[PDB]
Amino acid sequence: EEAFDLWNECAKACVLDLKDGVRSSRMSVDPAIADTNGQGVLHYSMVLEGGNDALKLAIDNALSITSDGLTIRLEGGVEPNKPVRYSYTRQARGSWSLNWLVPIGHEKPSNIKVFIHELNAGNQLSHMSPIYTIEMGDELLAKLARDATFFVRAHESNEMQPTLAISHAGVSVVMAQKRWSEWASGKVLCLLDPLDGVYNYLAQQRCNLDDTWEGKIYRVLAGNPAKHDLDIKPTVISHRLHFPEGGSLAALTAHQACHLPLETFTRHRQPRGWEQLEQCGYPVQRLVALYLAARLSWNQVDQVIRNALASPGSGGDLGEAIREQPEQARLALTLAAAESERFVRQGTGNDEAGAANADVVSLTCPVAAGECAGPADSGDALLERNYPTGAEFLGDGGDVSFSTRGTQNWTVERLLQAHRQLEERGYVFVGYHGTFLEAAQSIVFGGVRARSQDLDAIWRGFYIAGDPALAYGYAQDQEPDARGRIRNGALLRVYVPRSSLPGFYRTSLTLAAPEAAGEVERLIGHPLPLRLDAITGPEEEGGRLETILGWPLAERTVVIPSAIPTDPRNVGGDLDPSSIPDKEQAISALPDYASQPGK
Ligand SMILES: [Cl-]
Ligand SMILES: [Cl-]
Ligand code: NA
Ligand code: NA
């Protein structure tokens, strides 16, 4: 009576009577699937048609959807108290597809993904909602992938006898040939047959999946999932993550500074033994949390750090966290500062206090387009713009990491291969960036991110230098140690898409001159700071050149290691030209920059 069989009755099309109360259907999948020894993703979907605008649906109490015709509200999760909550604003009227992904495997993520596809009259995919993440924990995920109940009830319906029409209800499973990198990014869509081509179109790049998911095999387990023809609005793929107990800025900073998935920080259970999480992740998360609690305006990060390092035992808990890892503290706090500032300047309703707990919206950004903008409803969120990073262009040779002993598994041979791969993907070398070890990890793997800087706002941006000898001066820590030793850093190679070259300008005017600002603004055609453009000019009168990439452009760079090593025995010394591999020099000429504004 109240029960129904979703995958039998609604695989093609069903009309469910809701006039007598909630309707329910058990969703059971072979337990052998949830207990697989490899990795996979169960993709549950259904198309909701007539009656989809006055409905409250739920999978157990784990996931609940409320659709009133204007929005689709989603909430749930395993944790009590305030649940994980999201709200999607309908961009169309009509049918929409409900989708949720449940990962399976022994080292799987502990959350599910949920997304909506709005469909037009012709059953074409017209709009896709952000991909929402809801924390479930391992046991509830097992339950969601074995036996859960689907509930549907009418909600504020204007119908005398409300009904809900469902079509193409079903579940499929994709098995990989363990990496879950795609899961947290826009590439998660590349794992779903029904979405074939969506990533290529929206990201304007091939999925280029690694072997694991490249050789995936998919099977429909029940029902008859829909595969809609596309007619989607050109909107970048986005993810949204809500932090019920706050601390989003801290998690975002840890994720970007350490190159750790964002969702690691929203896990029901903390991972154990994860070295990078224990040494970088949690410490950075804690550092940002401490700074926010001290109610210090992010504009004083530099002084807060100087004071903490100047007098031991000062600054309280925040001061001590800083002293424990100076450089990591500089990286984390300056990254958090820059993001909070952007957040506050986003809208009138955003303030420094709110940046600490705002949802995180992550965008899959095309590198050739203009600036990467988030959806209309992302104005109240922290934003992350993601582009290909050095992590994708290291080539073969084993894990790469930065150390005082040098860059692991990095040789001139490997570099030449990576450089060719970069050319094949449309990138071009524009210079060197020298920095400390933690920043190198962040930049190469996680990607370049804006950081607050102590200089006039108009000159804010990512600083690089065509001459490795100039960049070398910055490839180190900027503070001695208890043993009177400063760690050596790493020299990095910065690349940008060739399509970005028209935005690179040059001036013979020392960027330190009085009329510098005006001349650069004349060249770039807009007021500073730099946006999707760059300026190269002498660092000082009669000196070597420096290049500044506006942050928007900096984010779309690909940065990889240089084969030019830093010297642990001569930190502070000048680059020994004899240490520069001749073959690296051969791939280090710089592009021809524009000396006049565009006409
Ligand atoms: Cl109910
Ligand atoms: Cl060489
Ligand atoms: Na309604
Ligand atoms: Na719930």
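Here Swiss-Prot sets the residue numbers for chain A, with the shown residues being 27-203, 210-631 in order.
Per the header: X-ray crystallography, 1.6 Å.
Placed from the backbone N, Cα and C atoms, the Cβ positions cover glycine too.
For the recorded site, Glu578 (mutagenesis position), the DSSP three-state label reads strand. For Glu578, the entry in Swiss-Prot reads active site, with the evidence type experimental evidence.
Residues or ranges marked as NAD(+) binding site by Swiss-Prot: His465, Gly466, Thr467, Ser474, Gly479, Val480, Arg481, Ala482, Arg483, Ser484, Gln485, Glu578. Under the DSSP three-state reduction, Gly479 (NAD(+) binding site) is assigned to coil, being neither helix nor strand. Over all protein chains present, the Cβ of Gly479 (NAD(+) binding site) has 23 other Cβ atoms lying within 10 Å.
The C-beta environment of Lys82 (mutagenesis position), restricted to residues of the same chain at least 6 apart in sequence and closer than 8 Å, consists of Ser90, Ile91, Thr92, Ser93, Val178, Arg179, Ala180, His181. Swiss-Prot lists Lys82 to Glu among its mutagenesis entries, and the accompanying note reads: Loss of toxicity, no binding to LRP1 receptor. 100-fold less cytotoxic, 5-fold less toxic in mice.
If you draw a 10 Å sphere around the CB of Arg481 (mutagenesis position), it holds 23 other CB atoms from the protein chains shown. Looking at Swiss-Prot, you'll find the mutagenesis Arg481 to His noted as follows: 52-fold decrease in ADPRT activity, 55-fold reduction in GH activity, 31-fold increase in dissociation constant for NAD(+).
Taking a C-beta cut-off of under 8 angstroms and a sequence separation of 6 or more, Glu571 (mutagenesis position) has the following same-chain neighbours: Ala497, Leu502, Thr542, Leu543, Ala544, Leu577, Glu578. Quoted from Swiss-Prot, the note on the mutagenesis of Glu571 to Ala is: 833-fold decrease in ADPRT activity, 4-fold reduction in GH activity, 2-fold increase in dissociation constant for NAD(+).
Residue environment of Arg576 (mutagenesis position) contains 13 other Cβ atoms, counted within 10 Å of its Cβ in all protein chains. Looking at Swiss-Prot, you'll find the mutagenesis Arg576 to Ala noted as follows: 2-fold decrease in ADPRT activity, 14-fold reduction in GH activity, 3-fold increase in dissociation constant for NAD(+).
Swiss-Prot lists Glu578 to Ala among its mutagenesis entries, and the accompanying note reads: 666-fold decrease in ADPRT activity, 14-fold reduction in GH activity, 2-fold increase in dissociation constant for NAD(+), loss of toxicity against mouse cells. Neighbour density for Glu578 (mutagenesis position): within 10 A of its CB lie 22 other CB atoms from the protein chains shown.
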Candidates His465, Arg483: member of the binding-site residues with the richest Cβ shell (10 Å):
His465
If you count Cβ atoms within 10 Å of each one, which of the binding-site residues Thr467, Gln485 comes out on top?
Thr467
Flanking Cα pair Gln203 / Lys210, between which 6 residues have no modelled coordinates, distance in Å:
10
Could you state the whole-number distance in Å separating the C-alpha atoms of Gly479 (NAD(+) binding site) and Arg576 (mutagenesis position)?
26
Max CA-CA distance, Å, over listed NAD(+)-binding residues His465, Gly466, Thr467, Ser474, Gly479, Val480, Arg481, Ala482, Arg483, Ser484, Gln485, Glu578:
22
Roughly how many Å separate the Cα of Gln485 (NAD(+) binding site) from that of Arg576 (mutagenesis position), to the nearest whole number?
22
